[PDB]
Amino acid sequence: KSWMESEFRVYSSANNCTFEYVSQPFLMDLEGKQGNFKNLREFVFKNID
Amino acid sequence: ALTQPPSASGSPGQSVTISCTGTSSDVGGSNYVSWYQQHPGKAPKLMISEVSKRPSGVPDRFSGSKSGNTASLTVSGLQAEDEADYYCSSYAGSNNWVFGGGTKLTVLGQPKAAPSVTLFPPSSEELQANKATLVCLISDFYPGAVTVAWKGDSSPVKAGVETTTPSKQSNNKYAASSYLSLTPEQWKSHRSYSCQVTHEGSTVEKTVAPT
Amino acid sequence: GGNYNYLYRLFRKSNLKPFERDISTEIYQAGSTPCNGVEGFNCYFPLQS
Ligand SMILES: *[C@@H]1O[C@H](CO)[C@@H](O)[C@H](O)[C@H]1NC(C)=O
Ligand SMILES: *[C@@H]1O[C@H](CO)[C@@H](O)[C@H](O)[C@H]1NC(C)=O
């Protein structure tokens, strides 16, 4: 009785890393709902200096 | 290689052109095309840099241009002394660095001459010597852009022939020679051979038949 | 005899923005014809010691 995280297919290699951060562990839900959109998340990304 | 016609000449105080007509990906696909000059005995001297540029010296009669896969040089005014070879050159793709073929550039102040041709078949002692050589001599043909072709009874041949580069005589015209190697059984195989020489479009040929 | 552990970039297409870092070692093309990742005619390794 479970939805589980199986694949992570993003990159092949990662050679010369400069910055790295990893948050504290948690566990999301991953369960597929069937209602209406219940969550809005908004982000602003800027890149200066 | 690249292509340039091996003979071009004109009157002193005029404009002569020389075409380099390379392919793409060395001359058409680039811009680093140069022109050199070699007097008979010296090192080459850089005469024209990229496309149309000059070093110091180099009096402004020489000019260059490029119109696609054909770059060209033009001398505007033969003083007396710009007889040279004028190799064109290009940078090809992978550091290749190709070259040209070389064009003699004379200035016959007078009237062109006729290449006197003379042909000799293999002597008798050579026939007894189990070998055979045809001898084609060319002489007195002012402007030196001669070329030669050899003929068996009806067909051209391209094996066993050696051709001297033209050499200047005392009268300041040229002379040349070519040799044809044959086994005597091939000498009597074909009923006759000939040496033809072409010179400024014109052509003269001589012919000899075995006995 | 020299210490060659310290390097600097000598060639780039444009100036850096402030506070960025360029650790790429792609071969700088000084000419009009490309060179496909070999050093040679008008193509230089962009880092010197
Ligand atoms: C990145 O990787 C390449 C090849 O593995 C290496 O030459 C280079 O030194 C690395 N970068 C740094 C900052 O060490
Ligand atoms: C950012 O990357 C682009 C790649 O298209 C490059 O053209 C540009 O010069 C880079 N930024 C700077 C400041 O050079």
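Chain A is numbered as in Swiss-Prot, which gives 150-198 for the residues shown.
How was it done? The header gives electron microscopy, 2.7 Å.
Each residue, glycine too, has its Cβ placed from N, Cα and C.
What Swiss-Prot notes for the published mutagenesis of A:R190 to K is this: Partial loss of biliverdin affinity. Cβ contacts within 10 Å of A:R190 (mutagenesis position), excluding its own Cβ and spanning all protein chains shown: 4.
Swiss-Prot documents A:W152 to C as a naturally occurring variant and attaches the note In strain: Epsilon/B.1.427/B.1.429; when coupled with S13I induces resistance to NTD antibodies by changing disulfid bond in positions 15-136 to 136-152. In the three-state DSSP classification, A:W152 (variant position) falls within coil.
In Swiss-Prot, the entry for natural variant A:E154 to K states: In strain: Kappa/B.1.617.1. The structure shown retains the original residue. Around A:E154 (variant position), a 10 Å sphere centred on its CB holds 8 further CB atoms from the protein chains shown.
Per Swiss-Prot, natural variant A:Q183 to E is noted as: In strain: Omicron/XBB.1.5, Omicron/EG.5.1. Counting Cβ atoms from all protein chains shown, A:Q183 (variant position) has 4 others lying within 10 Å of its own Cβ.
When the recorded positions A:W152, A:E154, A:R190 are compared by Cα distance to A:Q183 (variant position), the shortest distance belongs to A:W152. A coil conformation is recorded for A:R190 (mutagenesis position) in the three-state DSSP classification, outside any helix or strand. Classification of A:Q183 (variant position) by DSSP places it in coil, neither helical nor stranded. Cβ neighbours of A:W152 (variant position) (same chain, under 8 Å, six or more residues apart in sequence): A:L179, A:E180, A:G181.
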